[PDB]
Amino acid sequence: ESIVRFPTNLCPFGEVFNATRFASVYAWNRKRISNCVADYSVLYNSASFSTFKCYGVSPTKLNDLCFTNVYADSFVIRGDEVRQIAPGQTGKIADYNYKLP
Amino acid sequence: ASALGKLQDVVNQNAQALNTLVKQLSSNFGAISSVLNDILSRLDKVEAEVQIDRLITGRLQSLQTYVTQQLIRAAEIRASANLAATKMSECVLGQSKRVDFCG
Amino acid sequence: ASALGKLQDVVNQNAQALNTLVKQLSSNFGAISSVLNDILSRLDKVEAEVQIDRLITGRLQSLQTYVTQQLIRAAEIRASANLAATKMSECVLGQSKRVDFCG
Ligand SMILES: *[C@@H]1O[C@H](CO)[C@@H](O)[C@H](O)[C@H]1NC(C)=O
């Protein structure tokens, strides 16, 4: 049999993605999501985001994978600016206001 | 304890390469991680295919390294075994006329 | 000058593979150039990573080829050395009763 072991509470993703105001890209406030259980299937099912992108994880496998701490960066940039920031790609956003490892 | 080094060296080198062969499991080999499942649980398969190659190509090579070592090393033992079987036959079972073959 | 070919062959084959091993540095192995810095000079690293793999994978393999050759070749010498040490002990130090072992 399969015996997956997890340590529940609730993760406040709704506050992060539905904050009336978003911080500027150059200066942003890190938010710590911890001591809670997070479901990524509901976020994918809602599909509120115009596009779902995962450089690291797969969105379907996000539920299977476990992450001890979830940190969210909230910023507003143009759609072309979103394209500039990518792993292995140099972008104007990457050069000054924000950097992605 | 150094008289038996010849034996002791054989046993070590065997256990040596095994350790090395094991530690090769934990190497990235250019892949994103050394845990075969993480590449599967942190990457949609179509890309993860290319990743697992670098693991497989790395590991699969790393066996041929180990295997080739054993073949070569066994071929030494195979030579040493005949030396024994020669002594055992000539020296023990008979009396050797070969100067300094028996010591 | 051909009587010493046995020795002369050993020395050559050693210097042979070394030349080959060196010349492998100048091969592209699918990478854009054989100079490790040029790949770093021309290209931004994120892509140059994949390039240097083809150099490393190529070169790193090219060592194991050379190393494996030496192991195999040494195992021959290791066999020839015992033949000497056998002759030196039996033939020189003693007198050999083995027909045509000493010539
Ligand atoms: C954010 O708002 C959208 C639209 O109302 C909703 O579908 C989503 O569930 C909200 N946030 C989360 C991730 O709960």
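Heads up, chain A uses Swiss-Prot numbers, so what you see runs 324-330, 333-426.
The header says electron microscopy, 3.7 Å.
Any Cβ shown, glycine's included, is placed from N, Cα and C.
Annotated features in Swiss-Prot:
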VARIANT   A:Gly339 to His  In strain: Omicron/BA.2.75, Omicron/XBB.1.5, Omicron/EG.5.1
VARIANT   A:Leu368 to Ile  In strain: Omicron/XBB.1.5, Omicron/EG.5.1
VARIANT   A:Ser371 to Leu  In strain: Omicron/BA.1
VARIANT   A:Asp405 to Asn  In strain: Omicron/BA.2, Omicron/BA.2.12.1, Omicron/BA.2.75, Omicron/BA.4, Omicron/BA.5, Omicron/BQ.1.1, Omicron/XBB.1.5, Omicron/EG.5.1; complete loss of interaction with host integrins
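Structural mapping of features recorded in Swiss-Prot.
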| residue | record | CB count, 10 Å |
| --- | --- | --- |
| A:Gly339 | variant position | 13 |
| A:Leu368 | variant position | 17 |
| A:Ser371 | variant position | 10 |
| A:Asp405 | variant position | 10 |
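The two recorded residues, A:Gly339 (variant position) and A:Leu368 (variant position), show a Cα separation of 9 Å. Taking CA atoms as the reference points, A:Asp405 (variant position) and A:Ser371 (variant position) are 24 Å apart.
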